[PDB]
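Q: Structure below; questions to follow.
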Amino acid sequence: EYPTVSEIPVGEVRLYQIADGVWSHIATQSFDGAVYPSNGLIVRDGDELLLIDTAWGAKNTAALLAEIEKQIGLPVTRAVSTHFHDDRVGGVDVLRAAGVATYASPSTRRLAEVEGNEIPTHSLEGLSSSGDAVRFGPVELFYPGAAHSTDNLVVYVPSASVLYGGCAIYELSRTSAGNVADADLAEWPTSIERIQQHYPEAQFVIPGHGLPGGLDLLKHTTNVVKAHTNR
Ligand SMILES: C=C(C(=O)O)[C@@H](C)[C@H]1O[B-](O)(O)c2ccccc21
Ligand SMILES: [Zn+2]
Ligand SMILES: [Zn+2]
């Protein structure tokens, strides 16, 4: 079954096959005295792999590359970071030193620079306005609007009906808000609606942290964000 936070030592990385040529990667990290799991995606791209998000830090991301080589044996040639925070760009330098072409939107690149986080080298154009979508190899990238962060992207894999929401989507077990210092609470439910409207066909939805589900994860996140807004 899908690996949970309690089953993954910090420093180790697990892969979970969703579909032909589609996996999530799962890692864990301490933050503020608690241990969190964290998800990203791996999508096969001919005889190469596209990586979505690092494994939250240099050590984990090196383990992630080692696990991919062991379990899959295809080269990661490009990676996309879905926003500027350390669980999505922490490890970009590891990726770059391994020869991976790292990408993020100009918004994410500017904010990472401001924050002191690692900065993906390449820039994704065409994603600066809410509702914008661009094809990137075997995925579509979508900018739904400000939500968990002003730059957050979601990623859809049309071949597998997989929607990766990143930190803009919460798992069901999370009934209170995560970090919101960088969020746009006022716009977050509207951005989720844009996701629903653009990817109504999605079958497997992956939050930034925790267990995947279906499109009900978008309603769940809306419920939680609105409850937080009101308290
Ligand atoms: C679940 C989270 C959230 O929803 O905030 C947190 C714990 C996770 O997400 B994040 O991109 O904000 C981040 C940054 C740096 C460390 C950890 C995180
Ligand atoms: Zn974040
Ligand atoms: Zn996160």
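To match Swiss-Prot, the residue numbers of chain A are left as they are there, and the shown ones run 32-262.
Determined by X-ray crystallography, 1.5 Å, according to the entry header.
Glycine residues also receive a Cβ, built from the backbone N, Cα and C atoms like all the rest.
Per Swiss-Prot, the features are:
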BINDING   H114, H116  Zn(2+) 1 binding site
BINDING   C198  Zn(2+) 2 binding site
MUTAGEN   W87 to A or F  Reduces resistance to penicillins about 8-fold, to various cephalosporins between 8- and 250-fold, and to carbapenems about 8-fold, in E.coli XL1-Blue strain. Reduces thermal stability. May also impair protein folding and rate of production in E.coli XL1-Blue strain
MUTAGEN   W87 to F  Does not alter catalytic efficiency with respect to ampicillin, various cephalosporins and carbapenems
MUTAGEN   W87 to A  Reductions in catalytic efficiency, about 8-fold with respect to cefepime, about 20-fold with respect to cefotaxime and about 100-fold with respect to ceftazidime. Does not alter catalytic efficiency with respect to ampicillin, various other cephalosporins and carbapenems
Q: How many Å lie between the Cα of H116 (Zn(2+) 1 binding site) and the Cα of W87 (mutagenesis position)?
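A: Cα-Cα distance, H116 (Zn(2+) 1 binding site) to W87 (mutagenesis position): 9 Å.
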Q: How many other Cβ atoms sit within 10 Å of the Cβ of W87 (mutagenesis position)?
A: 28
Q: Can you name the residues of this chain that are 6 or more positions from the residue listed as 'Zn(2+) 2 binding site' yet have a C-beta less than 8 Å from its C-beta?
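A: Residues satisfying the criterion: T113, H114, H116, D118, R119, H179, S180, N183, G209, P238, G239, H240.
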Q: Other than its own, how many Cβ atoms are within 10 Å of the Cβ belonging to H114 (Zn(2+) 1 binding site)?
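A: Cβ-Cβ neighbours of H114 (Zn(2+) 1 binding site) within 10 Å number 26.
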